[PDB]
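Let me begin by presenting the structure, written as structure tokens, before commenting on it.
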Amino acid sequence: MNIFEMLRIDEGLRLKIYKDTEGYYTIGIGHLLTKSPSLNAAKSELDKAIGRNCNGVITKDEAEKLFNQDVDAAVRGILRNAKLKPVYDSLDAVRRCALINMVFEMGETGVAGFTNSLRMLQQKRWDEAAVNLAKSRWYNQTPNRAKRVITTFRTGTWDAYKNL
């Protein structure tokens with residue numbers, strides 16, 4: 001298991017504009033297009049992102065390209081961020097994937113806001129961090145994906161994805 005397989009499990013693969021759990025326009029593997037209510041705005045962002053007139057539809061190849069871009073931006077973002085970088089540096093390889101996952105989903109700014117949990121992760125207080133992370137809108141809105149990430153932080157193993 002690796003970061004890509006893990007996020008492919010969490011986000012799915014959709015070749016047509018769809019709406020996320022939050023109501024927004026997304027395509028491919030969790031690639032948010034816009035928070036705007038306009039399907040027309042969405043289609044315009046899509047064309048812009050792809051470099052072609054897609055009309056809401058992309059190829060599997062295009063989804064993967066987007067995905068590669070997103071994962072990379074997530075990693076560089078953590079490493080350029082003063083709050084995240086030190087937590088990432090302190091972690092083992094598996095738990096590193098978990099932070100990557102949170103950042104890809106919620107942005108650097110959003111994860112940077114989980115002050116307390118980041119502090120417990122840096123301190124290797126696995127159980128306490130898992131308990132604090134669950135006290136979030138994040139967990140309440142998408143409990144199954146949140147539980148998988150949380151278990152990954154708790155155990156430092158791929159157990160929660162192993163079935164999936």
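Easy rule for this one: first residue shown is 1, then count along the chain.
Structure method, as recorded: X-ray crystallography, 1.8 Å.
Using N, Cα and C of the backbone, Cβ positions are placed for all residues, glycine too.
Copied over from Swiss-Prot, here are the features:
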- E11: active site, proton donor/acceptor (ACT_SITE)
- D20: active site, proton donor/acceptor (ACT_SITE)
- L32, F104, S117, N132: substrate binding site (BINDING)
- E11 to N: Loss of 84% of enzymatic activity (MUTAGEN)
- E11 to Q: Complete loss of activity (MUTAGEN)
- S117 to F: 10-fold decrease in enzymatic activity (MUTAGEN)
- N132 to I: 5-fold decrease in enzymatic activity (MUTAGEN)
- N132 to M or F: 2-fold decrease in enzymatic activity (MUTAGEN)
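Ranked by CA distance from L32 (substrate binding site), the recorded positions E11, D20, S117, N132 have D20 at the top as the closest. Look at the Cβ of each of the recorded positions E11, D20 and count the other Cβ atoms within 10 Å; the largest number goes with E11. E11 (mutagenesis position) sits 9 Å from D20 (active site, proton donor/acceptor), taking the C-alpha atoms as the reference points. Counting only same-chain residues six or more apart in sequence, the Cβ atoms lying under 8 angstroms from the Cβ of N132 (mutagenesis position) belong to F114, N116, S117, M120. Counted over all residue pairs in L32, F104, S117, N132, the record's binders of substrate, the longest Cα to Cα distance measures 27 angstrom. According to its DSSP assignment, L32 (substrate binding site) is in a strand. Less than 8 angstroms from the CB of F104 (substrate binding site) sit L7, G30, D70, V71, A74, each of them six or more residues away in the same chain. Its own atom aside, the Cβ of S117 (mutagenesis position) has 24 Cβ atoms within 10 angstroms in the protein chains shown. In this structure, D20 (active site, proton donor/acceptor) belongs to neither helix nor strand by DSSP; it is coil.
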